[PDB]
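Scroll down for the structure; my scribbles are underneath it.
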Amino acid sequence: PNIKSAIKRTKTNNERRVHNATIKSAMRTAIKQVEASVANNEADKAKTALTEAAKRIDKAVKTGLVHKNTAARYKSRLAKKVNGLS
Amino acid sequence: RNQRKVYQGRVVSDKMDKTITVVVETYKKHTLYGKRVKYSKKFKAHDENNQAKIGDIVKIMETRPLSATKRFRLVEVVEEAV
Amino acid sequence: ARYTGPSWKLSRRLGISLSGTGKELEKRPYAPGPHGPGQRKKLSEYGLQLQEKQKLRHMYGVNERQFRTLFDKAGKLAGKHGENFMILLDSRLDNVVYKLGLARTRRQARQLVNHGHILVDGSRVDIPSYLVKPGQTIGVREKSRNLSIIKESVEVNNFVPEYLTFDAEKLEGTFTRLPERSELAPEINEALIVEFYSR
Amino acid sequence: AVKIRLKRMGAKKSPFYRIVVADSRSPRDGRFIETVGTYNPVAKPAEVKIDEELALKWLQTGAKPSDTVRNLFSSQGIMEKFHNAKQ
Amino acid sequence: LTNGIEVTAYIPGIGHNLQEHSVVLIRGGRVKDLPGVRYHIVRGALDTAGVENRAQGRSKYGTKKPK
RNA sequence: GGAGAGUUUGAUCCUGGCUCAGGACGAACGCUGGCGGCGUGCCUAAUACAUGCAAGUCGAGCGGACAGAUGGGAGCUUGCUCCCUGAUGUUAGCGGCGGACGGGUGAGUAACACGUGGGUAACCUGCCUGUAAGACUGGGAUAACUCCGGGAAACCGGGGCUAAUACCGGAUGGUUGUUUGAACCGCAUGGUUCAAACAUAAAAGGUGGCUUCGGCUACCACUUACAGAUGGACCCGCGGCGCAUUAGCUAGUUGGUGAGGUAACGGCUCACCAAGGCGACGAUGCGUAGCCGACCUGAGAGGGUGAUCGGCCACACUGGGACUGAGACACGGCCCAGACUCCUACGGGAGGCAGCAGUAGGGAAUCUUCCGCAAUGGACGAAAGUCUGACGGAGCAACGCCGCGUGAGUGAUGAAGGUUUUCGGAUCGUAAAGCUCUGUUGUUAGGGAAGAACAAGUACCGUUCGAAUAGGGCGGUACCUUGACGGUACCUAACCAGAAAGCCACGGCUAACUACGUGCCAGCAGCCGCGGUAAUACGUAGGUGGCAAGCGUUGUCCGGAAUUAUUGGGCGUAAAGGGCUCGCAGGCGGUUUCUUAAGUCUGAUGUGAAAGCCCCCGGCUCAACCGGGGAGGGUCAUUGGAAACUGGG
């Protein structure tokens, strides 16, 4: 980069990328757990996992990494699949 | 409550599930010579129950995209084919 | 640019007095150059239209571009095209000062105006093409109220047209109304001028 | 943000200004939202025309005048009506 | 020409100084009576000298005003 | 609101082309050249680029360094010296915002890219206003700074330490998700309001003032919801290029089921089903092109153009990709690949002018490696202020438009001299000379704007917070500060007609004729055509004519051209009827009545940005130019009406 600000922006950009990946990965991990607990039919784990999935999803939104509409969609999808168990 | 574009037209195809090809016909003036010419516009419409069959005069309303080409929904079948 | 060449030959070539007095057509009332005396040739329709155009243009001393642009401006005014055109030409400041009699000739007038000896409503205007409007008062600047050349013209001058008014004591004239063409040079056949430009 | 600012018109050495409402991002002499008046600083005194109704409408929506426009509105008494309306 | 086209150009005026490899400027304008001659060489541009001793319509033959 | 002319012939009338008179230009070239105002200036190689600049800002978010030093000790040479941490100051680094705007170019693109009219109940929106509710309790890191290694350096790795409005748990939350009730209303999916349970999800401090020193308070910042505004995204009707010597194209292609993905509908992607979709009302392919407001032309219909200015789109050495973010798949950001270039100590690094100047190259051809942030507009800041090749100015170019000069009056004796001459004379000619006069301009002096609005800072007034008589916010009011242009414009005075006219043409079209030289030679030519010993057509000279700081030539566009004829042409012999029939599609269609309302006509409403063209006013001494107010503009959309004609029954 040529401009001093651009050099700092490159460093800042990569650091934020790393942090966001951790946050987004954790959120996806939580979604996967809920989807696993529905395939093998375990309401309690699925129901508690869903709280954890809701936690992770909304955490990403607070920061701004995931859009409100995207979070709502994920939550709706997961919540309905969990009702299917019962 | 703004209204969508309505088109009274004639079904031309019904071979697809839930999809009819309506056609709208009109006389448009020719830009230079002024002769009225037949203009025909095809439209893909959505009809869930497959009411309209090939030949019917159907009224369709505009909608959000429902597929690659479908932008209208069947409202009524004004006149069924004999 | 502005024609600084001999004057009379223009009158002789055109077969009208450009000064209006006559004196250019006394001895040799025929075109300049060695073919003037003998030849008595007739002009085509194009020649007549062009000759009439040059009559008006050279009388008032205006270049062709400015002349033609002014003709188009008259076009938009209501009434007779040719008549309006000639009213505008008379409204030129160098012409108006000349008609008021502050200068013996239009060339002298234009130099007075160009050099900044004239006032229009108390404000200096050193542009011969200025289009004097009805009501404005043409005056001489205080610095030039006592110029020999202008004194001469003011005495010798007789007959200031009726559409103008003048005061030799104050050396300030007024443009009270429009000429209307009855007052203006009758030698000119404005009909030919309108035709000339429709070509 | 929406600004009330001066659009430069006229020619070299003879500036003339329109007071236009415009998105800050828009080029000075380009896209604008609405014209509100004119400002001729070279004349003596400076001629200022403002449409009060329109000026107030935008001030109440939250468009901030530029420094010079703010000065204009003050001298024309537009800022007074704006403050008093909010109270 | 610079565009690779080959053209025949007429040299106006009395006498000229063009040989092979002379760089010349051409302009439009046919020579009515020379089949296939559709362009004129501009006198007084690039290598083409003005016309010697020309005194009227000099501008058309690239001859500077004498004193 | 519309003009024609020459040219086929021995002559004529037709047909028919060719040529000319007009307007325009980002023009170039030749000759020539005084000035001012206002515009314009790489149209070709989206070719390659040396060098400088074009995006920073915030210390009132944060730590650490470095100065500065009110005073203390200090060791002694009265010559200086530390050692704190004064205030105060500077900023390499972290952090926030900006960098997605402004600026450039028109390569790609025949497409919902653009224009126009709608739609989104399929959408997003930082900063800016308004409303309401908050801002509780804890924690671990890391850059800077130090030490190690590599490297000539640039720069590149590792160990250790430290802070935040950086980052992360938990508490309370009106969003969001699931479930369940109601009320009302749409255009199918549905939309709006209320209620309940359950589950998740916030936040930050800084500056100043006052304090009983607990804290309170103002401002800035922070969090959430709802509006508003702004900006963006998507879909649709219609419109706008050439080629049929391009006729078939398509296979996620066209629909459906489900899932995934998106801010969001959607084959947007996938898996599985069916075989559908587009096309002679021109698909597909090829070629060409950014589109438009507008600009040029024309009586108009049209034709051409898409430079400058404004809107939208696309692009950033070539190709792809994603990250950060409210916003990019990012001109002066990152990653990979390719082409190319540069530095080097050969270890390793570095770059992208279609930003402003400028260089090379290409070309007939287009500018200064300029001044300033004073004005206007942006970014950051509480503010001062910093940054701004946007922009405001100046520079170069007669490139264009407008304006003004290069003198004025008198002046015959019609001087000299040039040209011509039937030798008388004519002509350049009132033109010189002479006499008088002027100073635009030039040269030299003196004076000299406007463009400037401000802000901050205090000092008062009103009002709003607050415990405040503190201190802020908001509005009003004094006072102060600031000009690149530029000592430019403009004004005044003095001297001098002195420095400042060229270009083309003169046979006819077409305004303007003679002499000499030449002798089908040299040459001329837009067309008819000139020139072969009397050339008004060649060359020169004199005179004349048309323009004039310009004038001609060439090139390009429109007109004339009714010469693609819708307006507005033709096909017996001038170019033009298919060799003839049958016939699909298509085009067109007899009479009466009823009905419908697609075409058709009509009322109202909405819309067609600014600039531009037109009309009317006003400011530059006039004009160009600038400004204000209107008018005008559509096979446009929503919603009524009429029914003669066309269409449907």
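Residue numbering for chain C follows Swiss-Prot, covering 2-200 in order.
Just so it is clear, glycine is given a Cβ too, placed from its N, Cα and C backbone atoms.
Here is what Swiss-Prot records for this protein:
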type    : residues   : note
VARIANT : C:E46 to K : In rpsD3; suppresses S12 mutation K55D
DOMAIN  : C:92-155   : domain 'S4 RNA-binding'
Chain-internal residues, separated by at least six, CB under 8 A from C:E46 (variant position):
none
Would you mind splitting the domain 'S4 RNA-binding' (C:92-155) into helix, strand and coil residue counts from DSSP?
29 helix, 11 strand, 24 coil
DSSP three-state call for C:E46 (variant position): helix, strand or coil?
helix
